[PDB]
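Here's the structure we're looking at; comments come further down.
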There are 4 protein chains.
Amino acid sequence: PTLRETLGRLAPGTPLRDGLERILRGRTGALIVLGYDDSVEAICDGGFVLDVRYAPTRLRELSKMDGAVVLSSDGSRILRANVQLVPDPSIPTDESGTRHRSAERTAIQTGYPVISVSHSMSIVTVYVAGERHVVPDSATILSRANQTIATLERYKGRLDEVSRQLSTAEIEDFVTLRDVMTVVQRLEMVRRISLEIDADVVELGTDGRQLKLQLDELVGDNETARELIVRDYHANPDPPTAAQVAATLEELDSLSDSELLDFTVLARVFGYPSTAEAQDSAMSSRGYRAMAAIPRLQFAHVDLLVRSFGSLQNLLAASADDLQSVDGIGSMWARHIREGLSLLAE
Amino acid sequence: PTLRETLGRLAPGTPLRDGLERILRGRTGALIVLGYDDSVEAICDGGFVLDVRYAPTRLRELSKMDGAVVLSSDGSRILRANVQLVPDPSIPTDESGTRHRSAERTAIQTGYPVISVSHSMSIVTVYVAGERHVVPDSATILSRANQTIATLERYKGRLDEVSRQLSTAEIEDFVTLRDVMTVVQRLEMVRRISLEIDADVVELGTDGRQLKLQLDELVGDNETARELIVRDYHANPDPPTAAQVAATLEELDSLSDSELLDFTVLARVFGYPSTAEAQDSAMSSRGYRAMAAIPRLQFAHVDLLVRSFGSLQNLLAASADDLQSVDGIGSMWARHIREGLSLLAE
Amino acid sequence: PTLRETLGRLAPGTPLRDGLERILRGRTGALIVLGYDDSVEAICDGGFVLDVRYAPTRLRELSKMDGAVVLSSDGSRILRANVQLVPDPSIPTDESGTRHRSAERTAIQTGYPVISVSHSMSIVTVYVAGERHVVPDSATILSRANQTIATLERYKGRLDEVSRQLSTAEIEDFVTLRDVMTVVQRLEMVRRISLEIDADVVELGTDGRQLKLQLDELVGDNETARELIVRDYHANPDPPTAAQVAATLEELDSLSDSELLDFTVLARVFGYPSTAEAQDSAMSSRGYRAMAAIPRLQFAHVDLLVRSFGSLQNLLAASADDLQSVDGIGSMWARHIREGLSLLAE
Amino acid sequence: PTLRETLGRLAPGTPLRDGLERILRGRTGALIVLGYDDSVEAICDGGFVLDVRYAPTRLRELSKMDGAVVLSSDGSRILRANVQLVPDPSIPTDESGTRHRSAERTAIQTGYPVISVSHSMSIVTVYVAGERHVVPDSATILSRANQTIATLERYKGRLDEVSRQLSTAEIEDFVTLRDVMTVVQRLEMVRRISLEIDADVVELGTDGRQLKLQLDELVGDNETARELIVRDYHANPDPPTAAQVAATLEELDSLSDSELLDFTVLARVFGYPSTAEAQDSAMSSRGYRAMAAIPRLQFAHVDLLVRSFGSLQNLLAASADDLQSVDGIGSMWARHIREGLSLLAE
């Protein structure tokens, strides 16, 4: 199935890695296959059947019978052992060594994991989804995670300073395309780095029970800010809806970093002029990003206010009772809203 | 056992940190209990009795015994090593890792901090008073301090320009509540950030011997200015005494940011009408700010002059021998005071 | 060899550090010792005699041969191997470990550079001058140097602005004690930080071949600035001489920072009324400071002009040809000085 | 502390051997000094004084502290750990290596064994009594033990068939010195090889608990045969007394292979003319061996009858009453003696 689900099960703490480390410290080989179907049974021959509940020591001891062990897809039922796996000898494989050739060919024929641990060494190999992947030690994972994290707060500092510059320019509004789109591309690139580090966090699983904590405490409200900026900044006669936001996010994720750093591509994702003067073109915020800072506000009334106003300049020039004129808005609530708005203009 | 005393005890330069860094270079784990008592004895079982003076080499060598190194109360006497810990497991535990769980359980059992270093990773944790913390590398804390120092100079410059404007108003006295109170409003935050950075400075201890001098040069006379502004800018029948000043500053430190960003809450803090028009209310300064800059001036003379005058206008308009007629004021001493007042009139 | 000459030989690029690195990558012990006296032979035993030219591989192999290698005092010819460095047990040593205890006692008995690399780690150790210095990886050195560069460049900024203010004031000279020695305090601070970064670059050697560029670009003229300020400003009836200037320089260097931040001590080093009533005392500039800005001008001319004038205000009031009236001065040559000095007023 | 007592103490089953195997499985070093005298205390310095009860796990843990582990003289307490071994360097040595030279010097300075288990290696070394012994794997010990038990059993077969031939020639009243003392020739060398087997068995200890019973069932009665033959076949006026028999035993044991393989030397040990005619000479027998095979006999009665008769011919010529007429001999025993003698005469 999915590589970043079999690796997730292959995260430490899970019983599978308990068995794997038991095998590794026992200084012996292993050939573990997860799952059972018609094709797995059809290929595997010359092996016993156990039909017992998975335990950490069953795998460790059963690996010693000089053969492959076939499991249940949930890793619960050990229903085959000692078996030689004899897949189609026509499937192309590049490994050298009968153990690894069999592992790769079986993983190609049936998509289930075929984990191989070479004897006399400490190497764990995963053959999921037609990609070989040596299991690395936690030291290298943590080291590369540390470098990526450091570069991540570098990105965070840059993005935060650009965002605060945008906020300052907005609260005395004179806003062009360049600053907004630089904010957008910084947000997209920090999102990409966040996703990569999240994949690394999934790979760690539980040994590094701090990387996701640092991601939460550093990246923060990335997705909410992304949604707000997409809903606000979109060149359409009317503000986009949730479906349009999702479509724009999909388009942004589809384009690569080369298109991410290209201003024209980001312009045409929302839909902007492609001329060099578009970057010099100025526009006013719909207000979503600016007034999102006010707490205890529901999105329905936010959208209603945006529809009733249209631009952030209208809200800035709104009278004391102008907000009360909007449907569904009370007197004290609107008066309490202006208290936050008033301090922002300072 | 407060957190910000074990943090100081673990600061670089202290021999305990030397032992810790040697252990870190050893690529092996640690389990250090900075205290022994009857509860520790109940937990402790199956170990050696050493009673040797502390040495980073000795600590590094003992930390290879796969157990617990039980230092004395002050962390200067090794008492037990290779001691297995059997704390009560009924108490809640949220740590991920048997060693960390046992260490936290022991720290809950007795009021002694416990430090654990994971095997093959350079992490270090503190379990003081039930609080979980990770001691970070000098690079991260130095970067954080450098980042916050910029906001420190920004706050100091804002307070400086506010104070200069206030003094320019004073020489042609016309005082409103907002102008006379924004100085304290900035003083509170600058002192809060000063103490926040000083916590990091004392955490460094000796490694970051530049942040201490930076805070020395940047904070300046923040405390004296705060005390004098409390003495002067308070609408009370009589100038505040030492007890009154202490109570008011304690109230100022008690209030949170929600009680700080609003000048009106601060107005109730000093004691003022809660009406909005009170922001435009006027009052006569005691005169501390203008004449506090006179060189070779004792605070007792300042307080006596404030008590005998009660306003800055009387001091400014004081005649040549008006100050000399005040009891305890000599002839030459009185002349020098008026020299500053006449010069400051520009 | 001094401590900061052994560290220089142990700086990267040097052949000895190359051999140390080859040993470190070889993951094997090494006990390399430098020098050849009667005591080195009287302690070493159990080894061969070679007399072949030094190379990066000879020490590596003879260290792989599980013994201590002895080297010529210049580290150029190898004449022992395999030796067992056996000093007396009378010399105290708190290290735990036979190899390192032998290295420490060897260094104490014979003040020579003995290198004690431990296997299973990447640690390089030297026990010279009564202390052991763990040679650090380039990362930590670069980190601390980069941290120091920020403080030092802030210091150059403070010096330049304070000194420019003092020079502009001295154009219409009215001198106060605090104003005349704040410049000296800041100059001594920047000198001390320059020396500290010099120690860092000495221990760094050639991997960080950029901090020398930073210092050369930044500090520029500091020792000449100290010389000029002491020569121009030194209250004593006879003109200060080179010996007197140097003596004052090491007198300043002898002062502690606690002694540096007190104006009384800095005054009595130069020689001033130490009373608190001399803070407003003023004196005329001797002529070194302001007039030293003239390009293509020798120091002997400066000294003879000072002898002819003895002050700077009289130079300001000097005519255009009285400079020519000075011995050894022509007309057109003197016209250059007056034009430059006149432009110095603004 | 003999070599073949500490070798036995190191044999499997002994807790010391269990601790040694625990250390070996841990792939860590050990420098274990079996004993604690004031000289050892004068050599051991720089460590922890423990004085705890011995346990294999305690030894395994202490061996990780990278030093010397001094056990008590009987190997019951671990009373020093991580102590430095600084012996007298004036002691001559042939080893080359700090551990292997310091161990030998400590062994020479005080005769206690110094077991060294070099890390990452499976080798165990013993330095007892001034020679070096390497503790071997049990497989080689069993291999050599069986290889030599085979030649022992073939020696025993030749010995007892020659003894049967001697008995057959003995009951004819003709005696030749060569036939008499070739049995002693066989017996001495069989005793030597038996001592070799016993040394191998002591080295094994408990793993090879089959060689001991193999010895007990092959060597059979050897000391009794030796003492009986030396008491019977000796050229002296009267049969040797217990002290005389014992002295002849050590005289026989004193000679070496080159002298045992020579018939004349062994004859001279008995006491005989140097001529080869003595080999052809005929002597009377004391009858000890001939009638020693009779069951239910008392040594005192055998000695009394031999003294009263002197020769086996007198035993043959003795009547039923004559044996009973001898004091201390019963009537039913007298006929039984002849009954066995009559059977032996056939």
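Numbers in chain A track Swiss-Prot; the residues on display, in order, are 19-364.
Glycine too: its Cβ is placed from the backbone N, Cα and C atoms.
These features come from Swiss-Prot:
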type    : residues                                                            : note
BINDING : A:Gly85, A:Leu103, A:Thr116, A:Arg117, A:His118, A:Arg119, A:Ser120 : ATP binding site
MUTAGEN : A:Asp84 to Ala                                                      : Loss of enzymatic activity
MUTAGEN : A:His137 to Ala                                                     : Loss of enzymatic activity
A:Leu103 (ATP binding site): secondary structure state under DSSP, collapsed to three categories:
strand
Between A:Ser120 (ATP binding site) and A:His137 (mutagenesis position), find the distance joining the two CA atoms and give it rounded to the nearest Å.
15
Neighbour-count leader, CB within 10 A, recorded positions: A:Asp84, A:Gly85, A:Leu103, A:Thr116, A:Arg117:
A:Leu103
Cβ-Cβ distance under 8 Å to A:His137 (mutagenesis position), same chain, at least six residues away:
A:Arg45, A:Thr46, A:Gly47
Listed in sequence order, residues not in A:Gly85, A:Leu103, A:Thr116, A:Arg117, A:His118, A:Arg119, A:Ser120 with Cβ within 8 Å of the centre of the ATP site Cβ atoms:
A:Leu49, A:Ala86, A:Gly115, A:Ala121, A:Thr124, A:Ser134
Between the Cα atoms of A:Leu103 (ATP binding site) and A:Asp84 (mutagenesis position), find the distance and write it as a whole number of Å.
12
Could you tell me which of these binding-site residues, A:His118, A:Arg119, has the fewest other Cβ atoms within 10 Å of its Cβ?
A:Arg119
Write down the Cα-Cα distance for A:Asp84 (mutagenesis position) and A:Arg117 (ATP binding site), rounded and given in Å.
11
Separation of alpha carbons, A:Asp84 (mutagenesis position) and A:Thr116 (ATP binding site) (Å):
13
What's the CA-CA gap between A:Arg119 (ATP binding site) and A:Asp84 (mutagenesis position) in angstrom, rounded?
16
Most distant Cα pair in Å, residues A:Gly85, A:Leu103, A:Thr116, A:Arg117, A:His118, A:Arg119, A:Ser120 binding ATP:
14
Counting across all protein chains shown, how many other Cβ atoms sit within 10 Å of the Cβ of A:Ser120 (ATP binding site)?
22
Specify the secondary structure state of A:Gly85 (ATP binding site) as given by DSSP, simplified to three classes.
coil
Measuring Cα to Cα, how many Å separate A:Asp84 (mutagenesis position) from A:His118 (ATP binding site)?
14
According to DSSP, folded down to helix, strand and coil, what is A:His137 (mutagenesis position)?
coil
